[PDB]
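Chemist: Sending over a structure as structure tokens; questions will come in a sec.
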Amino acid sequence: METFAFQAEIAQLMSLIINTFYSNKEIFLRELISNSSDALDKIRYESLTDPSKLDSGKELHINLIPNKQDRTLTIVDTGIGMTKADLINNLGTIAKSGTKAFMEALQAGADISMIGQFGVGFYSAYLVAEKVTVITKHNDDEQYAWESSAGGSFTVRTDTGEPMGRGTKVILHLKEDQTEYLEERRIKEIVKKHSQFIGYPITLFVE
Ligand SMILES: O=C(N[C@@H]1c2ccccc2-c2c(-c3nc4ccncc4[nH]3)cccc21)c1ccnc2[nH]ccc12
């Protein structure tokens, strides 16, 4: 397991998300489902020129998996996934420019719910999670696990878990006071409100 330091910009954004008082937290699901949808679009478009791109799995879907025992909400997609380079360097670049843009928009009057317009909606996960674990598999790399509980650092290591084929799993280790997002009625309510038109089947698992 390797440990990396977040750059100043993104670290500050993560702290604002965790410290700022904001009641409309439910938007985190909309943002994560949107990112899954985008990743699914990417692998699908690539498969149009190179069909073998789907040898690692032809199904294009999104699964929402709540687990009360572990107090986690997992979003799983069979999208393009992320390579090690994406996890450590590429997305670090996007996180910096996106954070800078978003922070300047906030001082103007932009709301936290507009975070997705700046390419850093992923971080809205910290509105409800104390820790986020990302398990991902890209065709050009091996399966990796990225993880961070804020505090200025994150980790990356090869994942020895169940082989995914291709895609991304975003595991949200929910804060003690945010367990409503593990309730079937609550999740269904949110999906219908913000993601009813996503072009991929969204299956809400139950327990
Ligand atoms: O939302 C997605 N991805 C995010 C992301 C988005 C924007 C900026 C950084 C990061 C990041 C980082 C990340 N943030 C950093 C900040 C600084 N340095 C390295 C960094 N890596 C680490 C893991 C995951 C992610 C995503 C991509 C493809 N399909 C997906 N399906 C479901 C999510 C998903």
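Don't overthink the numbers, they just go from 1 along the chain as shown.
Per deposition record, X-ray crystallography, 1.7 Å.
Heads up, the Cβ atoms here are built off N, Cα and C, so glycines get one too.
What Swiss-Prot records for this protein is below:
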type    : residues                              : note
MUTAGEN : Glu31 to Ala (Swiss-Prot position 47) : Strong ATP-binding. Strong interaction with HSF1, HIF1A, ERBB2, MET, KEAP1 and RHOBTB2. No effect on interaction with TSC1
MUTAGEN : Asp77 to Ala (Swiss-Prot position 93) : Impaired ATP-binding. Strong interaction with HIF1A, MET, KEAP1 and RHOBTB2. Loss of interaction with HSF1 and ERBB2. Los of interaction with TSC1
MUTAGEN : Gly81 to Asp (Swiss-Prot position 97) : Abolishes ATPase activity
Chemist: Sort out the sequence-distant neighbours of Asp77 (mutagenesis position) for me: same chain, 6+ apart, CB within less than 8 Å of its CB, listed by position.
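Modeler: Correct list: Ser36, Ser37, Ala39, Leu40, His61, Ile62, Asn63, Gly167, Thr168, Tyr200.
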Chemist: Cβ neighbours within 10 Å, counted over all protein chains: which one of the mutagenesis positions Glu31, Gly81 has the most?
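Modeler: Within the set of mutagenesis positions, the most crowded position is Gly81.
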Chemist: Quick check: in three-state DSSP terms, what is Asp77 (mutagenesis position)?
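Modeler: In three-state terms, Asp77 (mutagenesis position) counts as strand.
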Chemist: Rounded to a whole number, how many Å is the Cα of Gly81 (mutagenesis position) away from the Cα of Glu31 (mutagenesis position)?
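Modeler: Here the two Cα atoms are 16 Å apart.
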